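First up is the structure itself, then whatever we jot down about it.
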Number of protein chains: 2
Amino acid sequence: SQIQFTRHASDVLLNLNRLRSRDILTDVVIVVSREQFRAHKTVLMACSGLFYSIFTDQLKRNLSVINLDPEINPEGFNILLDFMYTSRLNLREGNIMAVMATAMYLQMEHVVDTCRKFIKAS
Amino acid sequence: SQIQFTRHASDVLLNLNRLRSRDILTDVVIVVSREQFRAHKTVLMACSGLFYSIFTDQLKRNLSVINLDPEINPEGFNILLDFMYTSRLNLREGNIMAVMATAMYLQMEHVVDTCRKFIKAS
Ligand SMILES: O=C(Cn1ccc2c(O)nc(NCC3CC3)nc21)Nc1ccncc1Cl
Ligand SMILES: O=C(Cn1ccc2c(O)nc(NCC3CC3)nc21)Nc1ccncc1Cl
């Protein structure tokens, strides 16, 4: 019965992305081959089954650097990181396969299913 | 021209609230009179001009405890903290004045304006 603020969640996410852009309170570096990306662990956990599984484990909770599998495409990862912080997914014919495979590795099932629909649409 | 995921931001916020409920990666305690509340600084900064101003300052960025003004009502604060993490604001005739005054202190202008509309509706 509470009052619903229909733009609040989008506003929060936008502000979290602004904090990331200024490196404010970021607490992890994700290394993907020759590239590095900083982020907030909480957002990663909220958006990815892989990062949720890593950081929920007290053994790994405090890691400040995560090295992803060497086969992961950094562009695919960057596209997905931007999606996590924006709700907008930059799928293109030239990147669909890299994005899909990266989303499978990151355990982002709804994104994977969207990639399958994109393939079906050709 | 990117694909928009219309529930993504709400899903992220829900998952951030789940992390708060499990005390995962919370990094501040807010003390309000005899009560304490743990939270993520990033969400606080995203939702409040007061917390944004505090934590953007490199002098205060790493504070782990914030003592709010002793006059702040803990119930009012709890209502607003829950709003930050849910997008739902529990306004009632019995709490409107405490919530409004607390939102003024927390520099949550859209909430303050909503409180004014609630008063206008009686
Ligand atoms: O749900 C998530 C992260 N997430 C986002 C998509 C996604 C996906 O497609 N698969 C998975 N598989 C892993 C697990 C356990 C559910 N996780 C995913 N995080 C979370 C869950 C509950 N409380 C707090 C948080 Cl942060
Ligand atoms: O905008 C915010 C937090 N917020 C939410 C409502 C609100 C409000 O009604 N007033 C204020 N006044 C303070 C300031 C400077 C704008 N802040 C507010 N945070 C933010 C801004 C830009 N980049 C990252 C983040 Cl996290």
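Numbers in chain A come straight from Swiss-Prot, and the residues shown are 7-128, in order.
When the header is checked for method, it gives X-ray crystallography, 1.3 Å.
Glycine is treated like the rest: Cβ placed from N, Cα and C.
Residues near A:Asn21 (mutagenesis position) in space but far in sequence (CB under 8 A, at least 6 apart, same chain): none are found. Per Swiss-Prot, mutagenesis A:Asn21 to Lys is noted as: Abolishes interaction with NCOR2 and HDAC2, no effect on interaction with CTBP1 and transcriptional autoinhibition; when associated with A-116 and 376-Q--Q-379.
According to Swiss-Prot, the mutagenesis experiment A:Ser59 to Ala carries the following note: Abolished ubiquitination by the SCF(FBXL17) complex. Sequence-distant neighbours of A:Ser59 (mutagenesis position): residues of the same chain at least 6 apart with a C-beta under 8 Å from its C-beta are A:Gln113.
Less than 8 angstroms from the CB of A:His116 (mutagenesis position) sits no same-chain residue that is six or more residues away. What Swiss-Prot says about the mutagenesis result for A:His116 to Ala is this: Abolishes interaction with NCOR2 and HDAC2, no effect on interaction with CTBP1 and transcriptional autoinhibition; when associated with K-21 and 376-Q--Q-379.
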